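A short write-up of the structure that comes next.
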Amino acid sequence: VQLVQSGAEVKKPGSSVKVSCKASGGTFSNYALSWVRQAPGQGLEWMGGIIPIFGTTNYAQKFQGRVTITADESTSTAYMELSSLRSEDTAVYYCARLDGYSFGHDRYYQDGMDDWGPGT
Amino acid sequence: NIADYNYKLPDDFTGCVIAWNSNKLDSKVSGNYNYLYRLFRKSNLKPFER
Amino acid sequence: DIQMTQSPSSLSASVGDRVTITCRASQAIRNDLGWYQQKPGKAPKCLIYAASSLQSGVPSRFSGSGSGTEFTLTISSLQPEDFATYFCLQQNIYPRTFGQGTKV
């Protein structure tokens, strides 16, 4: 399994920002895909992890109602769209396949966070 | 995680534990998915129950 | 929500000393143990599988000791490639923390 993140977006506000992440190899359902935001002047913070087949899409505080997260049933690609661009949205987005419960085989509780966004 | 969620061992107990390797007895080419356990519990364990 | 606070990350030591990187806790969790590291410009790397386990592919330089409201990262002998940022992982809702590391 290896994660490839999407390229740079438009810095100009007034539109939305889209981040995409593709998990080439090991496309397994029910594995959460977490998104993290890193800043030069601020530490990394968690926003959300998407589960494809269970449908649970639990978020965090201070951005609710502004994010839309979608993913294919057999993992593959995942998209996150965030609207309401402002003057404090300069950061970099990384994605990691968050290790959660697997219902199909109960196999791995946490395999080891080896796949990540390369950085764009 | 085995001494708090499945079975603990008392400090003052008779006997001991014998262990070995089960590579030639448990490993299969199709994966080992038949065995199950527990890893979540709110509290500790009283002695000798399931 | 709530914020899981920490001690400040102004920690620095010479080569051959013991680093005492501190991650606090207002609660206690067991199966959510794990730390991340991040050099500037590269992808993040997992530090430890759990509190009692290490990563497949890390030496015994980093040791994560913690079972309750306190968590420490401890170094037996420092390395020139230690310049990164370290973040502990707590709680099911995952509030991330702040980290910074530079020997001076």
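Residues 417-466, in that order, are what chain B shows, numbered as in Swiss-Prot.
Per deposition record, electron microscopy, 3.0 Å.
Even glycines carry a Cβ here, placed using N, Cα and C.
Feature annotations, reproduced from Swiss-Prot:
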- B:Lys444 to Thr: In strain: Omicron/BQ.1.1 (VARIANT)
- B:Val445 to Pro: In strain: Omicron/XBB.1.5, Omicron/EG.5.1 (VARIANT)
- B:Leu452 to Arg: In strain: Delta/B.1.617.2, Epsilon/B.1.427/B.1.429, Kappa/B.1.617.1, Lambda/C.37, 19B/501Y, Omicron/BA.4, Omicron/BA.5, Omicron/BQ.1.1; Contributes to cellular immunity evasion and increases infectivity (VARIANT)
- B:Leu452 to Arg: Increased resistance to neutralizing antibodies. Decreases HLA binding to NF9 epitope. Increased binding affinity to human ACE2 (MUTAGEN)
- B:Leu452 to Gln: In strain: Omicron/BA.2.12.1 (VARIANT)
- B:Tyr453 to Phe: In strain: B.1.1.298 (VARIANT)
- B:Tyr453 to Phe: Decreased HLA binding to NF9 epitope. Increased binding affinity to human ACE2 (MUTAGEN)
- B:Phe456 to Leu: In strain: Omicron/EG.5.1 (VARIANT)
- B:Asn460 to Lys: In strain: Omicron/BA.2.75, Omicron/BQ.1.1, Omicron/XBB.1.5, Omicron/EG.5.1 (VARIANT)
- Message: Please identify, among the variant positions B:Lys444, B:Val445, B:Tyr453, the one with the smallest Cα-Cα distance to B:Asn460 (variant position).
- Response: B:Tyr453
- Task: Identify, among the variant positions B:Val445, B:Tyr453, B:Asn460, the residue whose Cβ has the fewest other Cβ atoms within 10 Å in this structure.
- Result: B:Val445
- Local Cβ density at B:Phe456 (variant position) - other Cβ atoms counted within 10 Å: 8
- Query: What's the CA-CA gap between B:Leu452 (variant position) and B:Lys444 (variant position) in angstrom, rounded?
  - Reply: 16
- Take the Cβ of B:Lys444 (variant position) and count every other Cβ within 10 Å, whichever protein chain it belongs to. 8
- Note on the structure: Cα-Cα, B:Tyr453 (variant position) versus B:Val445 (variant position), nearest Å, comes out at 21
- Item | Rounded Cα-Cα span from B:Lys444 (variant position) to B:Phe456 (variant position), Å | 27
